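Everything on this sheet refers to the single structure shown next.
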Amino acid sequence: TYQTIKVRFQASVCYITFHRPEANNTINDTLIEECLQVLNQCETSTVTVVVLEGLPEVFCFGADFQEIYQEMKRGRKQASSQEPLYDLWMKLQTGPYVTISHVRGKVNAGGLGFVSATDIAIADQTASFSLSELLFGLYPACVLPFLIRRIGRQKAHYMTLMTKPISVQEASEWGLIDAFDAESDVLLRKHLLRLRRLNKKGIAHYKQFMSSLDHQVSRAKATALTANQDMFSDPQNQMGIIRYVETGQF
């Protein structure tokens, strides 16, 4: 039945809605498992499209912080792997179905992983995207390979260094999102309308082909994960993250 998402099938489409309101659409470890589980059902079933949503004002911000701290004030000694999260985002790009992000509101590193990884990302006037991690000495290591595949190295670089959220317009110009509109529901339906017309078999073979042509994402996985461990095990980054979840930034 799921603790973090609301699943809803409709014909050949599957809707995954993130239902995590008290930790602002933040990512836990149960959420990752439930998604992998939903995607496996979509693996052989009759579904050809998977839609991600549930963001009246936030598709997903990113790695919960009070969690990264609360764990520290429990017994945390060395960071937790993000391999499951990374593989999930990889699945979105590789599975036998067209994945789509439906974004509304603020999205930070984390929701950014999701939007970047989906085969198609749509939004409305409200969507804004940001990477503030560098203010705390961190950086979206897991997100970056997916982001980079969409907008290029320079755009992802400027974004990370500048820390300021970008508009839905720039996201569009950069390739972060394909199509956006004030009526992003109608816009979604126009996409689903065209997507049905495709069959699971052609989609799966087509996506497999694109995957073999480009190993960029998989090739960077260990480096990203190695970097994730490291930046989180580094003292200073830690106190920075800590000294903030109580007081200042620096």
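Chain A uses Swiss-Prot numbers throughout; the residues present, in order, are 5-254.
How was it done? The header gives X-ray crystallography, 2.3 Å.
Using the three backbone atoms N, Cα and C, a Cβ is placed for every residue, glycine included.
For the published mutagenesis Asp68 to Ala, Swiss-Prot gives the following note: Reduces the enzymatic activity. Other Cβ atoms within 10 Å of the Cβ of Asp68 (mutagenesis position) number 18 in total over all chains.
What Swiss-Prot records for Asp68 (among others) is active site, and it gives experimental evidence as the kind of evidence.
Annotation of the published mutagenesis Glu137 to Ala in Swiss-Prot: Abolishes the enzymatic activity; the original residue is retained in the structure shown. Taking Cβ-Cβ distances under 8 Å and a sequence separation of 6 or more, the neighbours of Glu137 (mutagenesis position) in its chain are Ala113, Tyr143, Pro144, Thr164. DSSP gives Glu137 (mutagenesis position) a helix state.
According to Swiss-Prot, the active site annotation covers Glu137 (among others), on the basis of experimental evidence.
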